[PDB]
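A short write-up of the structure that comes next.
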Amino acid sequence: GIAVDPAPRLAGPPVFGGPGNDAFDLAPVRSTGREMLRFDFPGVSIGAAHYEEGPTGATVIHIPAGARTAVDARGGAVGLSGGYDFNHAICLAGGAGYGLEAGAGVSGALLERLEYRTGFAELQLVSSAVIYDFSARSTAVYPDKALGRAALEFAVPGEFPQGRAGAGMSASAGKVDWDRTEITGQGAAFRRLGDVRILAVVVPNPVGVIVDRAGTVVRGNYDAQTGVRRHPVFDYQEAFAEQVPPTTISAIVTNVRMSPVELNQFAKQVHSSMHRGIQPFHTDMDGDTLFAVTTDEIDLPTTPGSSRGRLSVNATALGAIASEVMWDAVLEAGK
Amino acid sequence: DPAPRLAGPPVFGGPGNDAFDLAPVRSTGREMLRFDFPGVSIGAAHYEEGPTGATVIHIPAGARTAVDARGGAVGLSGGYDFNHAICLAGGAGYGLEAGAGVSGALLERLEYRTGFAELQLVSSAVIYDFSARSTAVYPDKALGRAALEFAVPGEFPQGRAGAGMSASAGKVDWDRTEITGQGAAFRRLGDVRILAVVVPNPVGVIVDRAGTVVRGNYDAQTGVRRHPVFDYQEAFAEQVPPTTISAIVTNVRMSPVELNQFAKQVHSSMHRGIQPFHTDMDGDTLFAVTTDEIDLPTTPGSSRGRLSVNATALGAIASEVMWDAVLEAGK
Ligand code: NA
Ligand code: NA
């Protein structure tokens, strides 16, 4: 039962005219956030680094073996690099399109680690996605190549820093009006069921708001005049009656083998499920992008039955389970 | 036809970026194409240490774009529906870093403003050009910066320049692969302008309008290039059992749907000059960009026929410009 803090964390208006990267002697800081999630998923490491001067950051999922990936991108503001069907790393970052550079830092560092071998089979593949986090701060500092390299260098197996850390440093939700927008964070959750492992990582910077399982809006669209958050649809319908009278970037990593077709449909399913915890979602203003990654370690049984039903153990069932892990990650990001 | 330019076998183990103090060179290629297209500038830079490079199309006002990507090896960043620059580079996925150099320099040029409407948008695509040389140097942030800084209006360096430094064609077998280059062509028709830029690094070969294979799949043992299908069909008979990155820039207003269909049409048309094309081995990516300056007429008629003036017509004409660019790249 994730205890979301009721207190507002309004982002506030930005002070314009703020300086960019070279105005600072930028030292990457290893992000520790509010709390560390510890999880057991050998082969998967997470590094998060930030620049205090932004504040902005990058979060890197490093899977050195490489892992089959599906990408599900939705909305009118996607900022994506690579989008590969096989990745050594996923890089999530602030700084809008400029922050795709962090992924290039990861790629270059991975190349150096491979002693500059460049065989087609040895290519180090990093997919990156970004949020626009400039309205939540004054500066134009963005995650650059050095910060992506640092996030890779800071990667620790089986740890994730919750909250304001890495790409989540200046993430925010609820953008009907910026006066009601609140800082979110990044979040992760992990479930092991038998030998099945599911890790969800999310950086919600939604137009919409974060909603818990009871239907309560818990982060975003905080009206300082009422002291409460309501669902954006109330503002939108009132807006229409008045004026028309008569990004979230995320990854799900699992160890269950899925074919490319199964993996892509799993990706769509889990990403759609996030319209439960984030509302609205998959909007034209959002660049929502989910990476579904399998480390291909265990097989589903060849037939889908169990005592819980004829069609109970398949990738759809995995997607339902993973959808709940992702909701938990979204709630950790908003907590 | 032309003298061979066999790439030769790569030597493994070569030095990468960290081994050099890498000095950008403004690419001049074998000759300069000159054209008149206000608001569009092209820069190209390379590292001799590769050799490898990046070519940047800069449209400072920003321009509506459609992206058509095909094949299994796509290496793309941004892929935006509106761009201030398109960055094409070698270095496989590592060369997407050049686009970040362009993006960061455009942000500095915008005095660090970051309003949503002021975001500087760069779409980048890459070719794998490591087999065609014996170093691991790749286009890095500094080189994309240099290509932008070198950009001028109305010039394009043909041949071994920018992203085309180590491009190559005809990959049924590496012993028959030949260096290509980058290429551009331009036409103006009334007020209509069409610019095609291409960096063919195809698995297939470059074919001219007569159907002659002109670059790629050159057999030193025979002195002759072959269409890959002749090798493929014999390979099957024997054993069973026993990337091109490109842009078309025009000034004609097209809706998003029209622009997208135009991109797909021009891109498919390139299977005339590059064969095979759009294969699983290729990461073929075409950007169709319009500066939205000229309206097509409301109705499509002319003395040349009832359905003669529309986007499909523009598509057909642009397809020819792109073929000419492909041939320049192979020359
Ligand atoms: Na694996
Ligand atoms: Na260097």
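Throughout, chain A uses Swiss-Prot numbering, with the displayed residues spanning 15-260, 267-355 in order.
Heads up, header says this was done by X-ray crystallography, 1.4 Å.
Just so it is clear, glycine is given a Cβ too, placed from its N, Cα and C backbone atoms.
Counted within 10 Å of its Cβ, the other Cβ atoms near A:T267 (active site, nucleophile) come to 25, all protein chains included. The feature active site, nucleophile is assigned by Swiss-Prot to A:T267, with a curator's inference given as support.
Here Swiss-Prot describes A:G111 to S as a published mutagenesis experiment; the accompanying note says: Decreases thermostability by about 10 degrees Celsius. DSSP gives A:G111 (mutagenesis position) a helix state.
Quoted from Swiss-Prot, the note attached to the mutagenesis of A:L137 to A states: Decreases thermostability by about 10 degrees Celsius. Around A:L137 (mutagenesis position), a 10 Å sphere centred on its CB holds 23 further CB atoms from the protein chains shown. Reduced to three states, the DSSP call for A:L137 (mutagenesis position) is coil.
When the Cα atoms are compared, A:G111 (mutagenesis position) and A:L137 (mutagenesis position) turn out to be 23 Å apart. The chain break between A:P260 and A:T267 spans 6 missing residues, with the CA atoms of the two ends lying 33 Å apart. Here the C-alpha separation of A:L137 (mutagenesis position) and A:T267 (active site, nucleophile) works out to 29 Å.
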